[PDB]
Amino acid sequence: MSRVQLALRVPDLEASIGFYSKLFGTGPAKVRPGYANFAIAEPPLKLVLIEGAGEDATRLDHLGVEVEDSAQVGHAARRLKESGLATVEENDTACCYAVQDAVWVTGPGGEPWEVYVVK
Ligand SMILES: O=[N+]([O-])c1cc([AsH2])ccc1O
Ligand SMILES: [Cl-]
Ligand SMILES: [Fe+3]
């Protein structure tokens, strides 16, 4: 039972939390200066808002697939490595108010993806 992760670099975090509460009909799961997240049931979605220091507009920070356990993260790592993708693995790695196992790739046009579990 995994979900898409969508992490956005937003110019106004406060306006953004406001807007996403309305769009999804639910408040954030977590709020800390310069960061918020929403854990959305339908559609399955982890929405990450990161506050950008003076960009004009919202832009993509990264994308992701949140899996159920580290076991799934490692399957995904081996499978992606086997398909010929350049990968970067991380274990028990702090970051944004959580600990995660993750594997990272980048699409041809430079957009970053992580397959990850939050521990
Ligand atoms: O790419 N990252 O490692 C990354 C990780 C976290 As946590 C937040 C923003 C980012 O761009
Ligand atoms: Cl963008
Ligand atoms: Fe993140």
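Heads up, header says this was done by X-ray crystallography, 2.2 Å.
Using the three backbone atoms N, Cα and C, a Cβ is placed for every residue, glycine included.
Some features that Swiss-Prot has for this protein:
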BINDING   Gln5, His62, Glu114  Fe(2+) binding site
BINDING   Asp61, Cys95, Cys96  roxarsone (III) binding site
MUTAGEN   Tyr35 to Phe  Retains less than 5% of wild-type catalytic activity
MUTAGEN   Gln100 to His  Retains catalytic activity similar to the wild-type
MUTAGEN   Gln100 to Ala  Retains less than 5% of wild-type catalytic activity
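Locations of recorded Swiss-Prot features on the structure.
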residue	record	contacts (Cβ under 8 Å, 6+ apart)
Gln5	Fe(2+) binding site	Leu45, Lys46, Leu47, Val48, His62, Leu63, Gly64, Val65, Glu66, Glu114, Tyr116
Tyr35	mutagenesis position	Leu13, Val48, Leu49, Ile50, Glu51, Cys96, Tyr97
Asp61	roxarsone (III) binding site	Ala7, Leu8, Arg9, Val48, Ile50
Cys95	roxarsone (III) binding site	none
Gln100	mutagenesis position	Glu90, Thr93, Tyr116, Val117, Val118, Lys119
Where the C-beta lies under 6 angstroms from ligand 3, the matching recorded positions among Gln5, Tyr35, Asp61, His62, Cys96, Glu114: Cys96
Roxarsone (III) site shell beyond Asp61, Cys95, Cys96, criterion: Cβ within 8 Å of Cβ centroid: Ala7, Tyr35, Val48, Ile50, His62
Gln5, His62, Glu114 excluded, remaining Cβ within 8 Å of their centroid (Fe(2+)): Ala7, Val48, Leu63, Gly64, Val65, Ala102, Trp104, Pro112, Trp113, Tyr116
Of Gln5, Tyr35, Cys96, recorded positions neighbouring ligand 1, Cβ under 6 A: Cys96
In three-state DSSP terms, the structure that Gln5 (Fe(2+) binding site) belongs to: strand
Sparsest-packed among the binding-site residues, when each Cβ's other Cβ atoms within 10 Å are tallied, from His62, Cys96, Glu114: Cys96
Where the record names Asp61, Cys95, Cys96 as binding roxarsone (III), the maximum Cα to Cα distance in Å: 14
